[PDB]
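Structure first, commentary second.
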Amino acid sequence: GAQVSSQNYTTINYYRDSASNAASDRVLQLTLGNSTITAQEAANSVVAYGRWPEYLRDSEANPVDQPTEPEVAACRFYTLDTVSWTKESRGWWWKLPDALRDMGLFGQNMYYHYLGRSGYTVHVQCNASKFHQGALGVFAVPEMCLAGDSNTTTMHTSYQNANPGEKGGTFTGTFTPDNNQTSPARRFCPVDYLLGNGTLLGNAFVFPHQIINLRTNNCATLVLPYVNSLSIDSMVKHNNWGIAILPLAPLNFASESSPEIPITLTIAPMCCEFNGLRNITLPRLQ
Amino acid sequence: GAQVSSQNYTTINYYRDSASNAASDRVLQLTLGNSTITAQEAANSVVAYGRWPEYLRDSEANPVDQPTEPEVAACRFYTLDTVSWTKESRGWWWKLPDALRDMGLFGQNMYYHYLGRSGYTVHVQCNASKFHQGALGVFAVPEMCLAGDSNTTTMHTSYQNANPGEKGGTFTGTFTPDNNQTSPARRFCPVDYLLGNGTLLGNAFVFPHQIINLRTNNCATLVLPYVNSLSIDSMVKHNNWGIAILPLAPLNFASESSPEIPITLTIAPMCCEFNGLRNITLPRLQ
Amino acid sequence: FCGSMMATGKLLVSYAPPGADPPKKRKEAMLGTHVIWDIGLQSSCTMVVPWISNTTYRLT
């Protein structure tokens, strides 16, 4: 029993284990549940990795009990807070599913079960006039890990500072190490041009992304499937996605020295399901 | 155009409106969601009016938006508090869906939506020894309205006193009218032998019911479908069912002068669905 | 919308079924039915209030 291939040559497997073997576009409308969105200046939309969200199949299900699928009660658009873009802004970040932990019945289902999974639709809104200039880069990062603020210890960020919620965090232009040994702050110090994790910002376009250019469009839409090394996981311990918004070109208006415009985010869970019902979790978030 | 019938005689309709026209058993196991119940001394079970709970059909649906069906997340057995049966007890009552207003995700769905409907499975548990004697009557009443404690006003019971929750209320053997005109109590005064509503207790067997006789069985099971004059309604304003437990024969044990045994209730929603999602309701319950 | 062609904005039109507190912040109104209106070439928006009632008819 020998295998003949071309380079011809012959190979034989000696062991029983394979390990041993030698090797139009501007217009958009979205409807989820009882919520709708319209857009008249869009740059199309992005589906991350070309994969649409879907439910978990029988041939890939780890847990054995019957899952819960709220559907319209939780698969709907939630609007977070609105941030202000000025000439001194460096960028903002959010974690998913951390930013929806207090959003109607989605948060209740999240905190009542032990396992959960879901995809997302993210819609970023920012409008200005024909006399404004600027550009924003919106990136979706799987496993968005940020660096700490300590040069004497590593991986010492507290659970509270890493989960800000719907308010999110911001990037900074400089790295400031914390020197309080008695009362360490235990928080991230993400630098903008390093993307907060030691890699150059210019390469962040490897991740799913879009660009809002004030002279072209005023909104961005990203469709994120569920990504993880497991079929289903704990939503309260682990964040699946991170959203990062950074000014690629600074904001400017006519000759004013202090222009400002708002930026709003709307996120919708998709195909979300849960397992392992028990008493509700009461985390220490302060 | 005349109609000929037998008594023969002839009739004719003159008007266009029809209004104008002249006229083995001992053993039981139940499984819902992640909850199970077993029983070895049962008297079978009762299905009220011979109708099993079911979902709302398209040919009878008033609202037009997509309903929510939590299923296993809310269709499960919840155990209320345990009461103590002694020789001075007169009986206890509960309202449904009022008694499940703080029960896991069922209460959350109840307080987040505007319309809801559901059936129930009720399981009453009470065990004793072969040297105890007594009998309990368990009745399920649709539209269980109780009388107030005032002889100067009628229908003046406050919303707080009529919705006690999972603790419920008790019957009394005497009627005591309240005489505080400055600070009226505004609460029910249900008398046991009048069933709390002016009708004789002996006739309460017209309603769905069962009897726990201490020498025969130790549990009772009632299956209640959804009953109302509407297809779906508000669960926070209106109670559909009432559960009443009364001692038909007083408790007695050997020669002791103060015997006592516990009684426990377990209730499971069935085929529950909701409509009209909004912000959560925050009632004044105290 | 009856502004200049040089104006832009986004609005939120919300309907909430009864039973809870009336919304007074976008945070609460965002939980009921709603539409997001983007002002562009089309200067009009329509929001449909669906029939959500417990009775078959409502009094006037």
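Numbers in chain A come straight from Swiss-Prot, and the residues shown are 2-8, 26-41, 79-341, in order.
Cβ atoms here come from the backbone N, Cα and C positions, even for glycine.
Other C-beta atoms found within 10 angstroms of the C-beta of A:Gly2 (mutagenesis position) number 4, with every protein chain shown included. Experimental mutagenesis at this site is recorded by Swiss-Prot as A:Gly2 to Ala, annotated: 100% loss of myristoylation. Impaired viral assembly.
For A:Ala3 (mutagenesis position), the same-chain residues lying six or more positions away in sequence with a CB closer than 8 A to its CB are A:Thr28, A:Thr29, A:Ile30. Annotation of the published mutagenesis A:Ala3 to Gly, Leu or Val in Swiss-Prot: No effect on myristoylation and virus growth; the original residue is retained in the structure shown.
A:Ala3 to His appears in Swiss-Prot as a published mutagenesis result, with the remark: No effect on myristoylation. Severe reduction in specific infectivity. Under the three-state DSSP scheme, A:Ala3 (mutagenesis position) falls in the coil class.
Quoted from Swiss-Prot, the note on mutagenesis experiment A:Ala3 to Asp is: 50% loss of myristoylation. Severe reduction in specific infectivity.
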